[PDB]
Amino acid sequence: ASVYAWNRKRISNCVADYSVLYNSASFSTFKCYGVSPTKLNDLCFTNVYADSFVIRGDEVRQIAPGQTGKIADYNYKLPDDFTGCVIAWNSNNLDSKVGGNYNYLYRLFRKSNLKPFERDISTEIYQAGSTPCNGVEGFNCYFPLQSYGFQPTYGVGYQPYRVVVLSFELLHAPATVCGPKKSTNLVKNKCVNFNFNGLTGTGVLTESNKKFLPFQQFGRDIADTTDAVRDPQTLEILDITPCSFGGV
Amino acid sequence: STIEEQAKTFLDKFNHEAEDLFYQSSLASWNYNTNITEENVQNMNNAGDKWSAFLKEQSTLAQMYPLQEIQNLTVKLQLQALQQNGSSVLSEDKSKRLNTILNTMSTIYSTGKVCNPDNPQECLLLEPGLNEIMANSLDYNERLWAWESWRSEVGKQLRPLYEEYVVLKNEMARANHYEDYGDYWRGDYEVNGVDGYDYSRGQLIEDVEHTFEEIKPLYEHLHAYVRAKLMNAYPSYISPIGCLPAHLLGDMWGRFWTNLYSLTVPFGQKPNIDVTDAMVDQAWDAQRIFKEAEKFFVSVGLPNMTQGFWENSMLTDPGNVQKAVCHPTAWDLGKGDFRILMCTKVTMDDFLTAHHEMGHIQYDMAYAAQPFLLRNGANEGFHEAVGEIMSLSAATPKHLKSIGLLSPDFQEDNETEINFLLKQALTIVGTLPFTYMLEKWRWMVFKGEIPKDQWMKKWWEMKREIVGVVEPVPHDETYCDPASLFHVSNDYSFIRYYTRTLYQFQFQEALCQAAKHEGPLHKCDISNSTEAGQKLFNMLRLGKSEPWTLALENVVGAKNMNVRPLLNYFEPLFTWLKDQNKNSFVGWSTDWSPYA
Ligand SMILES: *[C@@H]1O[C@H](CO)[C@@H](O)[C@H](O)[C@H]1NC(C)=O
Ligand SMILES: *[C@@H]1O[C@H](CO)[C@@H](O)[C@H](O)[C@H]1NC(C)=O
Ligand SMILES: *[C@@H]1O[C@H](CO)[C@@H](O)[C@H](O)[C@H]1NC(C)=O
Ligand SMILES: *[C@@H]1O[C@H](CO)[C@@H](O)[C@H](O)[C@H]1NC(C)=O
Ligand SMILES: *[C@@H]1O[C@H](CO)[C@@H](O)[C@H](O)[C@H]1NC(C)=O
């Protein structure tokens, strides 16, 4: 999308791999302002909002908290308390046209600054004087949207950069977007420290003859100790025998 | 609600639309110049007419915002260049007549031939033709024949056209509130609205004369030495006391005396500084030339060139059918698009010209953050002197031993520096009297001090007074001899080459004072000193956003044009010429002694 009409995509109920995005070397700019990639792998968030637009290379620095400029005032305002990531890469091989790609617009004139994450696709004629516009173009009445040129022979700083901004947030709601869980291999018949779906402990994990019902995951004895469990990777039942400590 | 915010919105809109249309126009001009095709000529004409119509419409719209109520000086600088009506203040038929006169003078200048009277069988144009016979030939009669033939043909074909061009340009400048068209030409050096740093446009004709009265002894000694040496090749044609004939000056017009060096060399038995044999024995290429020049620029601390410069420039003749205009031109298309169009071969002259054009490109890069009206030189001399800084610095033996090109045991004795300073004198201080003479003559013609029936009489006397050159045969007003030059016949201001030749020695002196060079100025190298590059880049990045007096004072500490760095550059040469001219007639009186 163009930056005056930036696309916003709501992301929820899924597992997100930010490590492929960070490890991709094609991104010319990867700035995160309240998180880390390991933190992104270890923080669960309720909502992820993907804002996508095309700007120039010079306009990439304006996508930040506390910045000022034609994009940051009149097109896309980021709040000062932003917790998210800004990802930018050069798109000269796709967006640029040899005759000029005039299809990517941006808002040059507006009466007031934007509130954070506001969008305004209105084509209202900017009245810069006391003389009324009455819709028509005049000597002080300008059309607010202007076209980027985006030719492939432009220098860096005028070349088209696709920018995706991810906004993460925690609300008074159950959080569901959370990073890739790295499960290791399963080792049986040894006293190991097990961590099964957030249930941790120490024990010997052996094969079990207890046939669980499909909705049940863990097993408890009379004394409310976890002695049976289901492996989440392969649906098999394992007994947890305590490690064989004794008196000497 | 105020004039400031309306003017700023108008300037933002004009900057964006003008950058777009100027990039289209410059791309069309580039596509025409690197590849002559009639479709490319039509595209270039269409883009130029679109930019001209757009600039005329925004000049019409810019008159509604008055300059008297604007307090911001940058808005004043951006709006004075828009509110100038230019040639559109005239009627449509007069503007059409002036444009038709300009195009027909350009076409008749371009299409001149050197075909002999009573021998019309074959001839060439000026560039393969007249340049060789006037620059390289040692004969008197064929040089005189070619000179008289070309001046006669251009004089009869352009004397009405140039007279009407003078009348229409005078009416244009008097309609545009200037005194004359020379006063319009001096509006590039005008500074107003700044206290202390202001510079009247009538002060330029005082400063140029004030600097030429201290140039003139050195030029008198150089002219005396050239006149004494040129009698060896022309024994009976040149008098020992009188002035030089016009056609022997190593050029068509005597603008550059640089081809007279082989006739006037002081010490021919010394080895030369010509590195072309070692440059072709090391198997250099144009990419190697530009890479070593870019290494020279990054040694000074200026940023290196973009990948678009390397992937888009035309550094070699493209091929068989892709003809190109082989003149060296640096292109700033805007929006980060810098490129060089220059046909190259392995030559020290092409090496120095590559340094010159990359100096122009670096100066275009430095003010790229400025708005569109202010992306130009501080005056018309700055943009050509910034390349000549690189041309002076890249010719030094210290730089030619830094890149390993010159032999390391080449000894910089007295003679091998005197015969280099003489070549630099014939290139640089040889063009100052011709430039000042021609622009003084044009200012008196456009002012109206010279009537039409006294143009040539006043010109040759002025040539006798200033340049010290007599005519080969007496001419009258049937000819128009100065208009045969490229710049005057195509409406180009030509005093840009005078201030360039002074500013290049001021900046280099400042940048040799910054680089802590202990030795002489002609042996100074700008390289390897980042503190000189910061001093230069603090001025190159301003553009037209600041007065040229302040941008000059930021470098040299003086807010006016000055001539002392040029004099103390040539000080060993000046002492050698003063010790050489013990018995020769130094200087001249105006005379017809060599020929009546
Ligand atoms: C999970 O992946 C394992 C890997 O072997 C596969 O066998 C199994 O079918 C998948 N699904 C479930 C529900 O376990
Ligand atoms: C130069 O112009 C000719 C004329 O048609 C064309 O065939 C050729 O492709 C052009 N070359 C370039 C590099 O544009
Ligand atoms: C002109 O206005 C701009 C923006 O308002 C400001 O940054 C600049 O300093 C002003 N220039 C002068 C000379 O007041
Ligand atoms: C310009 O110099 C920088 C600094 O080392 C370098 O990273 C960059 O690759 C250079 N650009 C080119 C085109 O060589
Ligand atoms: C600049 O410094 C480099 C690094 O020491 C050196 O190789 C080069 O010769 C120097 N150039 C000059 C002109 O001193």
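In chain A, numbers come from Swiss-Prot; the residues present are 348-595, in order.
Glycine too: its Cβ is placed from the backbone N, Cα and C atoms.
Annotated in Swiss-Prot:
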- A:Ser371 to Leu: In strain: Omicron/BA.1 (VARIANT)
- A:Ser371 to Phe: In strain: Omicron/BA.2, Omicron/BA.2.12.1, Omicron/BA.2.75, Omicron/BA.4, Omicron/BA.5, Omicron/BQ.1.1, Omicron/XBB.1.5, Omicron/EG.5.1 (VARIANT)
- A:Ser373 to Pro: In strain: Omicron/BA.1, Omicron/BA.2, Omicron/BA.2.12.1, Omicron/BA.2.75, Omicron/BA.4, Omicron/BA.5, Omicron/BQ.1.1, Omicron/XBB.1.5, Omicron/EG.5.1 (VARIANT)
- A:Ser375 to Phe: In strain: Omicron/BA.1, Omicron/BA.2, Omicron/BA.2.12.1, Omicron/BA.2.75, Omicron/BA.4, Omicron/BA.5, Omicron/BQ.1.1, Omicron/XBB.1.5, Omicron/EG.5.1 (VARIANT)
- A:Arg408 to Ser: In strain: Omicron/BA.2, Omicron/BA.2.12.1, Omicron/BA.2.75, Omicron/BA.4, Omicron/BA.5, Omicron/BQ.1.1, Omicron/XBB.1.5, Omicron/EG.5.1 (VARIANT)
- A:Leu452 to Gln: In strain: Omicron/BA.2.12.1 (VARIANT)
- A:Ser477 to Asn: In strain: 20A.EU2, Iota/B.1.526, Omicron/BA.1, Omicron/BA.2, Omicron/BA.2.12.1, Omicron/BA.2.75, Omicron/BA.4, Omicron/BA.5, Omicron/BQ.1.1, Omicron/XBB.1.5, Omicron/EG.5.1 (VARIANT)
- A:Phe486 to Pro: In strain: Omicron/XBB.1.5, Omicron/EG.5.1 (VARIANT)
- A:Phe486 to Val: In strain: Omicron/BA.4, Omicron/BA.5, Omicron/BQ.1.1 (VARIANT)
- A:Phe490 to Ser: In strain: Lambda/C.37, Omicron/BQ.1.1, Omicron/XBB.1.5, Omicron/EG.5.1 (VARIANT)
- A:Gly496 to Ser: In strain: Omicron/BA.1 (VARIANT)
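Its Cβ placed at the centre, A:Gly496 (variant position) has 22 other Cβ atoms within 10 Å. Across the variant positions listed here (A:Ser371, A:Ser373, A:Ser375, A:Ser477), the residue whose Cβ sits among the most other Cβ atoms within 10 Å is A:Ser375. Counting other Cβ atoms within 10 Å of each Cβ, the lowest count among the variant positions A:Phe486, A:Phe490 belongs to A:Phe490. A distance below 8 A between C-beta atoms marks A:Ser477, A:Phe486 as the variant positions from A:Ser371, A:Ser477, A:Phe486 lying next to chain B.
A:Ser373 (variant position) sits 18 Å from A:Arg408 (variant position), counting Cα to Cα.
In the structure as shown, the Cβ atom of A:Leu452 (variant position) sits within 10 Å of 19 other Cβ atoms. In the shown protein chains, 15 other C-beta atoms lie within 10 A of the C-beta of A:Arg408 (variant position). Looking at A:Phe490 (variant position) and A:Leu452 (variant position), their Cα atoms lie 12 Å from each other. For the recorded site, A:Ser375 (variant position), the DSSP three-state label reads coil.
DSSP classifies A:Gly496 (variant position) as coil under the three-state reduction. Between the CA atoms of A:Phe486 (variant position) and A:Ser375 (variant position) there is a gap of 41 Å.
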